[PDB]
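Colleague: First, the structure itself, so that you have it in front of you.
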Amino acid sequence: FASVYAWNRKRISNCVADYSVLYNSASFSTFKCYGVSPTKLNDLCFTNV
Amino acid sequence: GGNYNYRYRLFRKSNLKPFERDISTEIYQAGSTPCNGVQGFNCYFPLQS
């Protein structure tokens, strides 16, 4: 990765994105978002993520 | 001094029906997590003055 002062930015669009794997993955400890409900990311459909 | 004593139900589990009085007061679930009677985050007050 890069340090926080030079944080890495990536674009995601025009794809079908799997968020369930990220949520259920035990490697990740913090999935902590509240304005976005952690369970229905697949429901949340947007553009230019 | 203000008549803020009047209060109206703002948050309900679902829609009411014709001729239903609502006096029950409970912590309202504003997210995808249990509330357990604590008004912190994602758990709000049903009524507003």
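Using Swiss-Prot numbers, chain B covers 446-494, in order.
We read in the header that electron microscopy, 3.3 Å was used to get this structure.
The backbone N, Cα and C atoms fix where each Cβ goes, and this holds for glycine too.
Copying in the features that Swiss-Prot gives for the protein in this structure:
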{"type": "MUTAGEN", "residues": "B:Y453 to F", "note": "Decreased HLA binding to NF9 epitope. Increased binding affinity to human ACE2"}
{"type": "MUTAGEN", "residues": "B:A475 to V", "note": "Increased resistance to neutralizing antibodies"}
{"type": "MUTAGEN", "residues": "B:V483 to A", "note": "Increased resistance to neutralizing antibodies"}
{"type": "MUTAGEN", "residues": "B:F490 to L", "note": "Increased resistance to neutralizing antibodies and human covalescent sera neutralization"}
{"type": "MUTAGEN", "residues": "B:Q493 to Y", "note": "Reduced host ACE2-binding affinity in vitro"}
{"type": "VARIANT", "residues": "B:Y453 to F", "note": "In strain: B.1.1.298"}
{"type": "VARIANT", "residues": "B:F456 to L", "note": "In strain: Omicron/EG.5.1"}
{"type": "VARIANT", "residues": "B:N460 to K", "note": "In strain: Omicron/BA.2.75, Omicron/BQ.1.1, Omicron/XBB.1.5, Omicron/EG.5.1"}
{"type": "VARIANT", "residues": "B:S477 to N", "note": "In strain: 20A.EU2, Iota/B.1.526, Omicron/BA.1, Omicron/BA.2, Omicron/BA.2.12.1, Omicron/BA.2.75, Omicron/BA.4, Omicron/BA.5, Omicron/BQ.1.1, Omicron/XBB.1.5, Omicron/EG.5.1"}
{"type": "VARIANT", "residues": "B:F486 to V", "note": "In strain: Omicron/BA.4, Omicron/BA.5, Omicron/BQ.1.1"}
{"type": "VARIANT", "residues": "B:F490 to S", "note": "In strain: Lambda/C.37, Omicron/BQ.1.1, Omicron/XBB.1.5, Omicron/EG.5.1"}
{"type": "VARIANT", "residues": "B:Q493 to R", "note": "In strain: Omicron/BA.1, Omicron/BA.2, Omicron/BA.2.12.1"}
Colleague: Rounded to an integer, what is the Cα-Cα distance in Å between B:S477 (variant position) and B:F490 (mutagenesis position)?
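Modeller: Approximately 16 Å lies between the Cα of B:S477 (variant position) and that of B:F490 (mutagenesis position).
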Colleague: Using Cβ-Cβ distances, find the residues under 8 Å from B:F456 (variant position) that belong to the same chain and are at least 6 apart in sequence, listing them in sequence order.
Modeller: B:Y473, B:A475, B:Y489, B:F490, B:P491
Colleague: So which of the recorded positions B:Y453, B:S477, B:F486, B:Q493 end up next to chain A, with Cβ to Cβ under 8 Å?
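Modeller: Near chain A: B:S477, B:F486.
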Colleague: With DSSP assignments reduced to helix, strand and coil, which class does B:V483 (mutagenesis position) get?
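Modeller: It is coil.
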Colleague: Between B:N460 (variant position) and B:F486 (variant position), find the distance joining the two CA atoms and give it rounded to the nearest Å.
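Modeller: It is 23 Å, counting Cα to Cα.
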Colleague: Between B:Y453 (mutagenesis position) and B:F486 (variant position), find the distance joining the two CA atoms and give it rounded to the nearest Å.
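Modeller: Rounded to the nearest whole number, the Cα-Cα distance is 21 Å.
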